[PDB]
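Notes follow once the structure below has been shown.
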Number of protein chains: 2
Amino acid sequence: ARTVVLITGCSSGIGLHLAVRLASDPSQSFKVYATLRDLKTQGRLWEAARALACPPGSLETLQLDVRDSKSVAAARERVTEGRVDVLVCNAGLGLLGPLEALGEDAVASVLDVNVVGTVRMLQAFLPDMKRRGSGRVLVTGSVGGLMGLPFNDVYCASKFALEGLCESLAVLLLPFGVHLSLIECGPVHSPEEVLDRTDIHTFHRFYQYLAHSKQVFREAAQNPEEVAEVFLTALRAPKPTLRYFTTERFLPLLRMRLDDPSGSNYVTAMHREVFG
Amino acid sequence: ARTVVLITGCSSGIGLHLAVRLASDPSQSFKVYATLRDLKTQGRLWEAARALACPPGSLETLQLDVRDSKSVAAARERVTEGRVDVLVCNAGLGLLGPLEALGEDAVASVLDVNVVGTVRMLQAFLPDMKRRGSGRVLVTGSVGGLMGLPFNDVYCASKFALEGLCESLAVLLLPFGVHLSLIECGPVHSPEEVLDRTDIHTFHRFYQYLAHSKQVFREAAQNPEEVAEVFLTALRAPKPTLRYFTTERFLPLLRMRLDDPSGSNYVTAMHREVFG
Ligand SMILES: C[C@]12CC[C@H]3[C@@H](CC=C4C[C@@H](O)CC[C@@]43C)[C@@H]1CC[C@@H]2O
Ligand SMILES: C[C@]12CC[C@H]3[C@@H](CC=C4C[C@@H](O)CC[C@@]43C)[C@@H]1CC[C@@H]2O
């Protein structure tokens, strides 16, 4: 009767703010399964549920570790209503660093959670929406998935993954009535050891990089309430595009990339942009 | 004295054709470590070495499984010359199929080999080139890494990975004197069970898809000798761009993607292109 939305990565951030945005929706039109990797981190989801008075039962938490498709099954399974109208693949790890300084493990995890996690979700939830010929899938994307960001190699590698993965799928899903969208956000409100794992020139660059992106964060970070609302623009659109941008800020920079397919104007721009 | 080139995925295909292209180079200017996942599949590399008369010692095979960074170390280690001038990350798995029909394992492997493999390589080989301020890294890319291809979701997911990964890196490597390039190729010279793992409409689409791409392959596949030669255009360029295209064929289609950042013109085009 109500629209059933299942969302991953709800402990904090986009997923949190979105989950309680949907649950407290005044029309009371949404049933929200907020998922989290561990139930113990559900403190902020509930505090924030209370504060926006979500009615009882507009909001349920499940454990869902996307690294593990037996968790994925056990949570599809807890879906009382036996369907999911709206699936929001939000779970995401970042990773910041000189590439030599990253552990092989962390690199593996970021791709497992971000890319393979999302693959597991879809495999679990797609087939049901496909039969039924209705379903909305929304995927938190990033500007890092649209253009390469120094020191965010693997992060970007995993964000691009999702562009390609979603692009491919969408060309197949066109006339199924099943709708997929990426929601592209820009930013959103120990040194010694990195020094161990690399040279001094890189490290100095890393420092330069962080001081730069401190600035952009302060001057350009959005409210997740502003971000969150872009997913309901998408989930209510009668004919949704494959892609939504939370901001136009990075559109001039993306275009430069898009008009120089050799990649190297964009390489120049982004270099001066971050190392002055 | 000679230029030392190390190349992964040499059993067949691009890596093979390239390895013996470099080794038989008439000027005799290259020393080629051809790597393969298993030494037992080295038959075609050698047959083809003989046929292009590579001199003795212009060509050496090592075992290099990129899923495993102890193999990676043990093969850096077999580099007699103690340096690598030119590193070519060529290893690649494809995966074709309805996404529900792929095993979670295969999905994991494709990303491990294609994306994480390449991450391992760089971590092993980058730092040395960075100190030295010289080094050429070349990465076999694909058109699947530039635009989403139905039924190649994970393939694409892994090819986009590499765009982002290489893009990020290149913005950092600009003034190190270390050069990274992607080499973008287009194509290059059991039903029952897929039917088990999915619906009938998808399967019919898969059939439509394969019949289409049969055609494009026949009408558009390049010689790997034509492809192979594009890597030496890159490895000899005094100032290399981040990206080389083996063909212009798919450039009109990429532009449409690039001028419609909502993704959805491209979604329309590629749909009519493959399902008529
Ligand atoms: C790289 C920049 C700083 C870091 C920024 C980036 C824009 C987008 C993101 C993604 C977000 O996850 C955190 C900030 C981060 C990583 C910026 C674009 C221009 C600026 O130089
Ligand atoms: C999707 C298409 C058929 C399959 C083609 C693709 C172009 C590039 C590739 C990558 C290559 O690995 C195999 C063929 C494959 C996968 C084509 C672009 C137009 C055509 O419809």
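So for chain A, numbering is Swiss-Prot's, and the shown residues are 2-190, 200-286, in order.
Using N, Cα and C of the backbone, Cβ positions are placed for all residues, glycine too.
Swiss-Prot annotations:
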type: BINDING; residues: A:10-38, A:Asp66, A:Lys160; note: NADP(+) binding site
type: MUTAGEN; residues: A:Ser135 to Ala; note: Abolishes phosphorylation. No effect on 17-beta-hydroxysteroid dehydrogenase activity
type: MUTAGEN; residues: A:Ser143 to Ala; note: Loss of 17-beta-hydroxysteroid dehydrogenase activity
type: BINDING; residues: A:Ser143; note: substrate binding site
type: MUTAGEN; residues: A:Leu150 to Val; note: Alters substrate specificity
type: MUTAGEN; residues: A:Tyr156 to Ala; note: Loss of 17-beta-hydroxysteroid dehydrogenase activity
type: ACT_SITE; residues: A:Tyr156; note: active site, proton acceptor
type: MUTAGEN; residues: A:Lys160 to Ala; note: Loss of 17-beta-hydroxysteroid dehydrogenase activity
type: MUTAGEN; residues: A:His222 to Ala; note: No effect on conversion of estrone to 17beta-estradiol
type: MUTAGEN; residues: A:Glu283 to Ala; note: No effect on conversion of estrone to 17beta-estradiol
type: MUTAGEN; residues: A:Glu283 to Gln; note: No effect on conversion of estrone to 17beta-estradiol
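Where Swiss-Prot records a feature, it is marked here on the structure.
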residue	record	Cβ contacts under 8 Å, 6 or more apart
A:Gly10	NADP(+) binding site	A:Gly16, A:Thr36, A:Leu37, A:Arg38, A:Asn91, A:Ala92, A:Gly93, A:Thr141
A:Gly14	NADP(+) binding site	A:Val189, A:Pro234
A:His18	NADP(+) binding site	A:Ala49, A:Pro234, A:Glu235, A:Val237, A:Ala238
A:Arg22	NADP(+) binding site	A:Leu53, A:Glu235, A:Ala238, A:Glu239, A:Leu242
A:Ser30	NADP(+) binding site	A:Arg3, A:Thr4
A:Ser143	mutagenesis position	A:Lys160, A:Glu185, A:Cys186, A:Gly187
A:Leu150	mutagenesis position	A:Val144, A:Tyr156, A:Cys157, A:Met280
A:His222	mutagenesis position	A:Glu283, A:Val284, A:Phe285
Applying an 8 Å Cβ threshold (strictly under) against chain B, tell me which of the recorded positions A:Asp26, A:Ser143, A:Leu150, A:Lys160 fall inside, in sequence order.
A:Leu150, A:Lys160
Neighbour count check, CB within 10 A, over recorded positions A:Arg38, A:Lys160; minimum at A:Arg38
Between A:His190 and A:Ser200 the chain has a hole of 9 residues; just give the Cα distance across it in whole angstrom, please.
22
Given A:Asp26 (NADP(+) binding site) and A:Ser135 (mutagenesis position), what distance in Å do their CA atoms have, once rounded to a whole number?
22
Out of A:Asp26, A:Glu283, which of these recorded positions shows the lowest number of other CB atoms within 10 Å of its CB?
A:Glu283
In whole Å, how far does the CA atom of A:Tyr34 (NADP(+) binding site) lie from that of A:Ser135 (mutagenesis position)?
19
Measuring Cβ to any atom of ligand 1 with a strict under-6 Å cutoff, which of the recorded positions A:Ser30, A:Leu150, A:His222, A:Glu283 qualify?
A:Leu150, A:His222, A:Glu283
Same chain, 6+ residues apart, C-beta under 8 Å of the C-beta of A:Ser135 (mutagenesis position), given in sequence order
A:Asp86, A:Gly178, A:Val179
Other C-beta atoms within 10 angstroms of the C-beta of A:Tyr34 (NADP(+) binding site) total 25
